[PDB]
Every structure is written in C-alpha cells, then in structure tokens.
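Enquirer: Before we start, here is the structure in question, set down as structure tokens.
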Amino acid sequence: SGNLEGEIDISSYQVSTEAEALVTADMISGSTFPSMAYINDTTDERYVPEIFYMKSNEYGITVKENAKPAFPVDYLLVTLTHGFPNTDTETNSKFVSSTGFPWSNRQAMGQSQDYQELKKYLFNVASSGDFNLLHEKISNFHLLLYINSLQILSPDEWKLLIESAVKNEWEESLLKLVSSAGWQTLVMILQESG
Amino acid sequence: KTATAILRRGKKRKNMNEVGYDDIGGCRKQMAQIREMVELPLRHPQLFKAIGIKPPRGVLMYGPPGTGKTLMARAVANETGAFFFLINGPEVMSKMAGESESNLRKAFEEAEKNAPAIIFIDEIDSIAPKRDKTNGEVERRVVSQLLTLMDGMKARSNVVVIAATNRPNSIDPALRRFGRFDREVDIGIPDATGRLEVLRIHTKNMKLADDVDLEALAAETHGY
Ligand SMILES: Nc1ncnc2c1ncn2[C@@H]1O[C@H](COP(=O)(O)OP(=O)(O)OP(=O)(O)O)[C@@H](O)[C@H]1O
C-alpha cells in the first residue's frame, strides 16, 4: 500500500483465532466504514449472542463495550514483520528466476505463454550447450509449470526435470534429461515450430 | 369438584422429552393448578379475551427437594407443546462476570420472539436469593436484570414464566409482587395413595417377583 513517506513498502498480517472461528458461523460482514465490521441477526439457522470487545482505557482499566452495530477490526489482527535475506550470498533459493519467461495468466498484458516465447527463451541455450546456462534458464517456476502443462514429457521425464532444476546436484540429471528421448522430441519440435 | 375441572378429558402429542402426565402421581391438586395456570393462557387464549381479563403468568412452585417440581414443569411443557426455554440457576450462575445477565436477556428475548412459550427458571433461589444473601455486585446485577425482564414481559402475553424453589423465603421478596411470581403452589409429601401411585410408576420395568405387596410398601413408607 505504501508507507508514511510515499513509498511502496509491504506489510504482512494474520487474523486471530477467534475471527477465524467467527466467520465460519457467518456472524460478520463488511461495513461501509472501512475500519469497522458489521454483525448479522439471529435468524432461524445462525444464532448470534451478544458480542463485547474488551479494551483498556488510559487509566489502565479494562472496559467492555457492547458492539452490536459495528466494531473496529483491530481486535481481529496480529501483525508480522517482513524482510529480505541479507546481502551475503547464501543462495538457498530454489530458483534463479522471476525475470524472463512470462508469468501465469497475465493474458491482459502482452505476457502470453506460447511456443514462440519458448523458442525465443529456452532454445539458444539448448542449441549451444553451456550446461550452467541451460540450468539457470531451466530453473524458472513458471517455465516448469508451463512445460508440464504442455504434457510432451512423460511423468518420469518431468520428475527428473524438476529435480534437475531445483536440486543443488544437477549435472548428471541435466545430462540425462538433455539426452532423454522426450526432451529430444521437445527440442526438435520447438526448433521446427516458428 | 370444580378445582380439578381441567384434569378431566395418541399420547404426548404423538430422553427427558418423553415425560408426561402419566409419569406423575399423587399430586392431583397441584397438577390441576399448574395446568389451569399454564395451558389455558396459551392453548385457549380466547377465553380471557371473551371475559375481558389478563390472566396471571408468574407461577412459583415450592416444596421439599425431590417432590417432583422439575418433573411437573417438564411434563406440563411437553404436554402443552409450546416453545419451552429452560433456565437453570447454577448453569446461569457458573458463567463469567457479565455473561450471566446477557444469557437471561437473550433467553427472554427468544421466548418473546417465538410462538406461545413457557420459560422454566429451575432453582430461581440460585440467581435471586434474599437480599441479605446477595453478596457482591454481580449478584445484584443479575437480580435487577431478572426483575426488569419480568416487569417488561407483562404486556407481551402468550408467554408464561414458571419458577421452582425449595422455600418461599429463599427468594428475593421483590419477586413476589403484582406482575411477578404472584401465584404460588406448594408441593407436599404424598399420602398413601400418592406413594402407591409413585411406586407403580417406578416399578413398571423391573422384573418384580410375584410376591410383591406394593400396597404394603406404600403403607410402610411414610414421609417418603
Ligand atoms: N410423582 C412424583 N413426584 C416426585 N418425583 C417423582 C414422581 N414420579 C416420579 N418421580 C421421580 O422422582 C425424582 C424427582 O426428581 P426431580 O428432579 O423432579 O425433583 P426436584 O427436587 O423437584 O427437582 P429440582 O431440584 O431439579 O428442581 C425423579 O426421579 C422423578 O422421576
């Protein structure tokens, strides 16, 4: 949403265990006031008792106020803290990716996964070698999902592909995959396709 | 004669829901009074409109423990077939501070919302003892809430409140005034015929031997 200074900061939250148990029995709904949540009625299926929200006043005394019409939702939240891994290169990530092959269903923009994009992204590396370059091009989450959806490779071929793309020891598995018949057919058709 | 004019005539309109008039014995007069005070206002409400009166609602049963007050209340409720809301003294009093009043409020509100209803406040001496015994402020909030709910009900009609307690003095005096638990019923120890009826009621599923003299047991058991 953005911080107090006008940036694109990010915040993480988590609803309490009673809000989780309140919504299951309906009993709550959004209100025209953004900060306050409404309360439903005692119909013939759902029975809602009187709801009190407890707060402490400036004099250190807990005060219970009936809130049938609406109550603030700040009593139904717990705040987490986000962050990023230190600049020290630990490289415990599962993918050197997120910049390349287009993501999931973004058809609204020009990001439309298709055979042409594969032919332009994952073909020059497969036409030259440099197994390291091929590995760093093959370790894209969305690329793996897309090739799986293509269903050209059989389940065992895809299992060895994922373990080649996500496991720290991939030389032998990468060689087996690139030598596999399924991968050979995939690359051949990809080259033939325009 | 006239007193038991309501007792004369499947079963139970056909757990603890199966209790009926056939599961009681030896309390003909008290049963007649309770039925006359409960059934008529609910089952046949047009009589009092025709004659132009507001029937009394609050009924206060009291007697030694074990005399069948809960049994009578539940039997009457199940025979009338009216929305029956059961409030227990200790059950309400075991709630946290501030919930034992909201429970009463919602109980009365629900009983008013639905069709002709009966509210049985079992062991009312627990939630409204005599003032000298109402130690604490929550014990006064609950009593005041009970009084307010009782007062605000007189207009609604088609809702009868029944309460049970061991002794007439065990209840707060303010609950025994006009528009409140005004009609009072006293349950006493049964006589020989009543004890025989109770004995027959209870020993109807046992494998009694042929040499049983239930009349003899009824004669011997005095004060039971
Ligand atoms: N005619 C009868 N009078 C009294 N009790 C009877 C009668 N017939 C059967 N019983 C049995 O006697 C016992 C009476 O228990 P009950 O709960 O009615 O007593 P109580 O002291 O009036 O109630 P409570 O304290 O719960 O309000 C129950 O087992 C009931 O089944």
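Residue numbering in chain B adheres to Swiss-Prot, whereby the residues present occupy positions 21-29, 71-75, 207-416 in order.
Cβ atoms here come from the backbone N, Cα and C positions, even for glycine.
Sharing the feature lines straight out of Swiss-Prot:
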BINDING   B:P257, B:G258, B:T259, B:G260, B:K261, B:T262, B:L263, B:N358, B:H394  ATP 1 binding site
MUTAGEN   B:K261 to A  Moderate reduction in growth rate
MUTAGEN   B:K261 to T  Probable loss of ATP binding. Complete loss of catalytic activity
MUTAGEN   B:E315 to N  Severe reduction in growth rate
MUTAGEN   B:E315 to D  Severe loss of catalytic activity without affecting cooperativity between the 2 ATP-binding regions. Slight reduction in growth rate
MUTAGEN   B:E315 to Q  Severe loss of catalytic activity and cooperativity between the 2 ATP-binding regions. Lethal. Restores cell growth; when associated with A-358; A-369; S-471; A-471 or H-475
MUTAGEN   B:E315 to A  Moderate reduction in growth rate
MUTAGEN   B:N358 to A  Slight reduction in growth rate. Restores cell growth; when associated with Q-315
MUTAGEN   B:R369 to A  No effect on growth rate. Restores cell growth; when associated with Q-315
Enquirer: By CA distance, which of the mutagenesis positions (B:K261, B:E315, B:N358, B:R369) lies nearest to B:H394 (ATP 1 binding site)?
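Expert: Considering only the listed mutagenesis positions, the nearest one is B:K261.
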Enquirer: Name the one residue among B:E315, B:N358, B:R369 whose Cα is closest in three-dimensional space to that of B:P257 (ATP 1 binding site); these are the mutagenesis positions.
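Expert: The answer is B:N358.
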Enquirer: Could you state the whole-number distance in Å separating the C-alpha atoms of B:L263 (ATP 1 binding site) and B:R369 (mutagenesis position)?
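Expert: B:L263 (ATP 1 binding site) to B:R369 (mutagenesis position), Cα-Cα distance: 26 Å.
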Enquirer: Please identify, from the recorded positions B:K261, B:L263, the residue with the sparsest Cβ neighbourhood, meaning fewest other Cβ atoms within 10 angstroms.
Expert: B:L263
Enquirer: How many Å lie between the Cα of B:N358 (mutagenesis position) and the Cα of B:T259 (ATP 1 binding site)?
Expert: 10
Enquirer: Using the residues the record lists for ATP 1 (B:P257, B:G258, B:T259, B:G260, B:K261, B:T262, B:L263, B:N358, B:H394), what whole-number Å value is the largest Cα to Cα distance?
Expert: 24
Enquirer: When the Cβ positions of the recorded positions B:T259, B:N358, B:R369 are compared with the atoms of ligand 1, which fall under 6 Å?
Expert: B:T259
Enquirer: Looking only at Cβ atoms, how many others are within 10 Å of the one on B:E315 (mutagenesis position)?
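Expert: The answer is 21.
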Enquirer: What are the non-local neighbours of B:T259 (ATP 1 binding site), defined as same-chain residues 6+ apart in sequence with CB under 8 A from its CB?
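Expert: Result: B:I379, B:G380, B:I381.
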Enquirer: How many neighbouring Cβ atoms, not counting its own, are there within 10 Å of the Cβ of B:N358 (mutagenesis position)?
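Expert: 15, counting other Cβ atoms within 10 Å of B:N358 (mutagenesis position).
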Enquirer: Round to the nearest Å and give the CA-to-CA distance linking B:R369 (mutagenesis position) with B:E315 (mutagenesis position).
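Expert: Roughly 19 Å, rounded to the nearest whole number.
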Enquirer: Whole-number Å distance between the CA of B:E315 (mutagenesis position) and the CA of B:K261 (mutagenesis position)?
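Expert: That separation, Cα to Cα, works out to 10 Å.
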Enquirer: Have a look around B:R369 (mutagenesis position) and count the other CB atoms within 10 A of its CB, chains all included.
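Expert: Taking all protein chains shown, B:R369 (mutagenesis position) has 13 Cβ neighbours within 10 Å.
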Enquirer: What is the Cβ neighbour count of B:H394 (ATP 1 binding site) at a 10 Å cut-off, with all protein chains included?
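Expert: Other Cβ atoms within 10 Å of B:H394 (ATP 1 binding site): 11.
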Enquirer: Let's check the environment of B:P257 (ATP 1 binding site): how many other CB atoms sit within 10 Å of its CB?
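Expert: 10, counting other Cβ atoms within 10 Å of B:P257 (ATP 1 binding site).
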